[PDB]
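**Q** Let me begin by handing over the structure; questions about it come next.
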Amino acid sequence: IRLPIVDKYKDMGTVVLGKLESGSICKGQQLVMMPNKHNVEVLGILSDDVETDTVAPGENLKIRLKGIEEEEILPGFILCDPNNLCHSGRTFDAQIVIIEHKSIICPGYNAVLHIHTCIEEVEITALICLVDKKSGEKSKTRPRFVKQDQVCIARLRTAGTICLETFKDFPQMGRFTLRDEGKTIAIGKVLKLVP
Amino acid sequence: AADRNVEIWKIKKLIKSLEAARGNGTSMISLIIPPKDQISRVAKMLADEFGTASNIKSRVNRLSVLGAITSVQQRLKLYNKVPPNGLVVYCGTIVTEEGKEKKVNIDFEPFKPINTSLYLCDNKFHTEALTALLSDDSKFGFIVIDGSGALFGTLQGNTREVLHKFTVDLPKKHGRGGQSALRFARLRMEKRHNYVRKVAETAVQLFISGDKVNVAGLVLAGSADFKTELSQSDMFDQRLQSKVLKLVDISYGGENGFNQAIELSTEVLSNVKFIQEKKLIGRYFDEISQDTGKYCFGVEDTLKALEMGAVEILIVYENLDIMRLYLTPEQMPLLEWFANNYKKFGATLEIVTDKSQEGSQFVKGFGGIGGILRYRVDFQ
Ligand SMILES: Nc1ncnc2c1ncn2[C@@H]1O[C@H](COP(=O)(O)OP(=O)(O)OP(=O)(O)O)[C@@H](O)[C@H]1O
């Protein structure tokens, strides 16, 4: 199960806001948080607005939690399962597609990474193949750089830790964007989580 | 100016690659002859020195000290008068890999006017003094705003100077059965206002002199709201508003919070040197952003391209695997070669770090050596 936390706050106890992206969540029943296997039990759920007890994917959640460190909680952690949860980063290869630049990128370029709620600083280490728009054909040798409007697969380091999943797996935890300044300099899609 | 940038690289290099030298017994003389001094004199004191290390009573030590005193005097004869800026010499012999040696003999002028005297033989050379030739620094300004008092000053290289400061008395003293909280603001809310006015006033007086700014920095430091109050004022603008490099929230103020405004500021100033380096990769990158592209990269392309119709700007990164066929750790520093005759190949060269987001990339992703060529370039 998956809940990307957008907001944090101490109101009537600890509270968290997000969208329930996967797996139904029951009133009270344990969760565990990311990327810190951090224990936590539900105290109350407000889907859309009113309260619910059971709440399934799609609903806008506002949960009162009960846990170990309760403002030590950052916008960008999923709520996951006890139990079979949720892989996490810092390293991955991914298909990128270099929209409003419009200058260059070569390896060692930096930018900000929007994936789910996470919004971490990040750098592209090296760039692998430059994927053509012809027949989806991958490249052959690594380019030094990647121009605007181009496409490629590249390796990326998060500052610290992301809670990550591959697009080709759970894509809500996948489709990401390299935002630099204002301009959304590029569009990313996570392929290979290393390791 | 670009020919002295190189100078500093040249010195920087030496300076470090002399720490890497460390030979045995006392056979490592450092000599720094300040200008306006007189060789024959120095060289005389070296006979006075040969004269006493003529005993030494340590065989292997002795034969070496002498051999290094000659070694220096010998190089001192290639000068008949102390060069306008001073003479720097370094003589000895140093152990390396495998246990081979290397009679090391350095003697140059100085990209400046060296000033200081020093004759010393440790088992290493002494460049603690050559590093003063690298403080080639800009003058920075500081405004330090405070609940009462403001203080203007500069920090240039290593000289903090206090320039001007006045202290105010914003009727902070209250009443007990007569004054108004209307009295607070009325006169307080304009004092504070009328006060930032004199700050911006004495800022424009002290930093922009004659059409333009005579600093190059401006760090603003102040108690709550005093810089977002000065920064954002219809009375403090012009160049200054666009010259501020860092802010500092301080609880202090005056010479107290002016020191703190430096300790806290160090971080960003160390960037000016960085700027013109970021500026100069920009043009390079932004050839390759383009179809036209008088750009080159690697060893191969850069070399012959430098060899013929010049490249206007040659960009190499301070450190470099490559040597002079051009081998790295695969078995003269190539950059060093560029330094000692880049000028005859088609004008200036710019040496750049791997410490800015472009530096990072130039070295990370191009080879740390390339050029913004002068015209078209027919590839293989
Ligand atoms: N102890 C000293 N410290 C600094 N400068 C000195 C000293 N003694 C003499 N000088 C003189 O000051 C000049 C260098 O110091 P100054 O602070 O003027 O550097 P500068 O302003 O960058 O000028 P330049 O680039 O010519 O050195 C030299 O020409 C030298 O004659």
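Per Swiss-Prot, chain B residues shown: 7-330, 344-350, 372-420, in order.
According to its header, the structure was obtained by X-ray crystallography, 3.8 Å.
Including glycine, each Cβ sits where the backbone N, Cα and C put it.
Pasting the feature list from Swiss-Prot:
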MUTAGEN   B:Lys63 to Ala or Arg  Loss of hydroxylation
MUTAGEN   B:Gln185 to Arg, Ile or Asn  Abolishes methylation by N6AMT1
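On this model, are these features tucked inside or out on the surface, and what's nearby?
**A** The 10 Å shell around the Cβ of B:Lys63 (mutagenesis position) contains 6 further Cβ atoms across the protein chains shown.
Residues near B:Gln185 (mutagenesis position) in space but far in sequence (CB under 8 A, at least 6 apart, same chain): none are found.
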**Q** Between B:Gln350 and B:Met372 there are 21 residues with no coordinates. Please give the Cα separation in whole Å.
**A** 14
**Q** Taking the 13-residue hole in the deposited chain, the Cα-Cα distance from B:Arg330 to B:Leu344 is how many Å?
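**A** Roughly 7 Å, rounded to a whole number, separates the two Cα atoms.
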